[PDB]
Amino acid sequence: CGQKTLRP
Amino acid sequence: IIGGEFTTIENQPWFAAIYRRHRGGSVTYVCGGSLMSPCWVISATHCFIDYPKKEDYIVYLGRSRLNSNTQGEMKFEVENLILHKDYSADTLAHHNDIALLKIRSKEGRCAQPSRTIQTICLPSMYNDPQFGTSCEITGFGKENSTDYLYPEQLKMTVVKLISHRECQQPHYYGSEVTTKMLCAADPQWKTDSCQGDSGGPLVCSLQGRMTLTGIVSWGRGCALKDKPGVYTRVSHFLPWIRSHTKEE
Ligand SMILES: *C[C@@](*)(O)[C@H](CCCNC(N)=[NH2+])NC(=O)CNC(=O)[C@@H](N)CCC(=O)O
């Protein structure tokens, strides 16, 4: 949880 | 919302868009949500009020566009919609706005958490940021109190928190603001949440991981001089949530 993926 | 940042299902991967169906084929957007475990979403009570049927509600996880399918999204049945046995609201506020939906796959299983399908961290006990902390909300909210179409692309905005000393004041909400709800706004009249936004995320990351600090509930007018936005502080509801999630 709180695991916000990275797609920048 | 009235902030300014169309975003996607990868910026707020835990957000659940909640829909209600109709005898005549369609569906319309009610309120937001937040995954907790695989099969438990969690919104506000004033959404399922006038139409309290757990059967005529469909729920979407992994979807950024409003009235259009986002590939790699999961549709659910609300196999159990239990609300808060103390919810009530007056001529302004709403108290105890918090409900839990237990979802199940049309095939028979819970959420399979992945890139888009993700869950939030619950706040610990009596733990909330200070009164300056910028936190971030989202939703398919109303772009204007007066406006009437719900923007087509998921939104997002950051907002500063406010104190009891602050909100309890005369030019604000006086004694309508209680200790089981957080007040939030920007310097003045620039950003806020709004209708359609309810049942969804006040987001502050604490100690590292981004947690479910609050939940959008009410406020007089969207983005207004001396008029914050109120969220149901999940802090105090921690046992309630945990008390239903396991057995009954
Ligand atoms: C149920 C939910 O969709 C909304 C969220 C409103 C959030 N508004 C702001 N500015 N953050 N909740 C309600 O509509 C609950 N009732 C009220 O907000 C009323 N006090 C409305 C008063 C008004 O519109 O001036």
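What you see of chain B is 179-426, where the numbers are those given in Swiss-Prot.
Positions of Cβ are set from backbone N, Cα and C atoms, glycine also.
Quick look at what Swiss-Prot annotates:
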ACT_SITE  B:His224  active site, charge relay system
ACT_SITE  B:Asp275  active site, charge relay system
MUTAGEN   B:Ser323 to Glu  Abolishes phosphorylation, proadhesive function and ability to induce chemotactic response; when associated with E-158
ACT_SITE  B:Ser376  active site, charge relay system
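It is B:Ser323, among the recorded positions B:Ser323, B:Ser376, whose Cβ has the fewest other Cβ atoms within 10 Å in the structure shown. Distances between the Cα of B:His224 (active site, charge relay system) and those of the recorded positions B:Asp275, B:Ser323, B:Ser376 are shortest for B:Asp275. B:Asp275 (active site, charge relay system) sits 21 Å from B:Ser323 (mutagenesis position), taking the Cα positions as reference. When the Cα atoms are compared, B:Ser376 (active site, charge relay system) and B:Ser323 (mutagenesis position) turn out to be 14 Å apart.
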